[PDB]
Amino acid sequence: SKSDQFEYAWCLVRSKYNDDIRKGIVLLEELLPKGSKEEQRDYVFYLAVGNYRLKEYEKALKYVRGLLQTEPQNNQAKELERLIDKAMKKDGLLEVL
Ligand SMILES: *CC(=O)N(C)CCCN1c2ccccc2Sc2ccccc21
C-alpha cells in the first residue's frame, strides 16, 4: 500500500547511513505523483529533510520554498527553511575561510 511505502521511505530518510537517505529520496519522488494534496505536502517536507541531511541545500531550499507557498502557515516548514538558510550561510563563510 502507499502508507507502508511512505513509512519505509520516511525511515530511510532518517537513517544513519547516506545510502539509505538517497534511496528514501528516490522512493519519495516516486510516491509524489500518486499522492493526494495532503500526502504530497508530506512527501515534499521529507524530500527537503533528506536533501538537507545530504548537504544538498539548494535542492532542500527549492522544496521547502514551494511547500511554504502552498502551506504558508506550516510552522514546521518555516523552521526547516530557517535551518537550511543557516547552513548555506555558514557554508559560504567556510568556503572563503
Ligand atoms: C522508522 C523505522 O526505522 N522503523 C519504523 C523501524 C522499521 C524500519 N524498517 C526497515 C529498516 C531497514 C530494513 C528494512 C525495514 S522494513 C520496514 C518497512 C516499513 C517501514 C520501516 C521499515
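Don't overthink the numbers, they just go from 1 along the chain as shown.
This deposition comes from X-ray crystallography, 1.9 Å.
From the backbone N, Cα and C atoms, a Cβ is placed for every residue, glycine too.
A simple way to gauge crowding: the CB of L12 (mutagenesis position) has 21 other CB atoms within 10 angstroms, across all the protein chains here. Record note (Swiss-Prot) on the mutagenesis of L12 to P (Swiss-Prot position 42): Less than 15% of cells display fragmented mitochondria.
Under its mutagenesis entries, Swiss-Prot includes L28 to P (Swiss-Prot position 58) with the note: Less than 15% of cells display fragmented mitochondria. Counting Cβ atoms from all protein chains shown, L28 (mutagenesis position) has 24 others lying within 10 Å of its own Cβ. DSSP assigns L28 (mutagenesis position) to a helix in the three-state reduction.
Among the mutagenesis results in Swiss-Prot, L47 to P (Swiss-Prot position 77) has the note: Less than 15% of cells display fragmented mitochondria. Shows greatly reduced binding to DNM1L. The residue drawn here is the original one. The secondary structure of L47 (mutagenesis position), as reduced to three states from DSSP, is helical.
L61 to P (Swiss-Prot position 91) appears in Swiss-Prot as a published mutagenesis result, with the remark: Less than 15% of cells display fragmented mitochondria. Shows greatly reduced binding to DNM1L. Following the DSSP three-state reduction, the secondary structure of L61 (mutagenesis position) is helix. Around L61 (mutagenesis position), the same-chain residues six or more apart in sequence whose CB sits under 8 Å from its CB are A48, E81, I84, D85, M88, listed in sequence order.
DSSP assigns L80 (mutagenesis position) to a helical segment in the three-state reduction. Shown in sequence order, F45, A48, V49, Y52, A60, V64 are the residues of the chain, 6+ apart in sequence, with a C-beta less than 8 angstroms from the C-beta of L80 (mutagenesis position). Swiss-Prot gives this note for the published mutagenesis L80 to P (Swiss-Prot position 110): Approximately 40% of cells display fragmented mitochondria. No change in binding to DNM1L.
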Original post:
So for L47 (mutagenesis position), how many other CB atoms are inside 10 Å of its CB?
Top reply: 24
Original post:
Between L28 (mutagenesis position) and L47 (mutagenesis position), how far is it from one CA atom to the other, in Å?
Top reply: 7
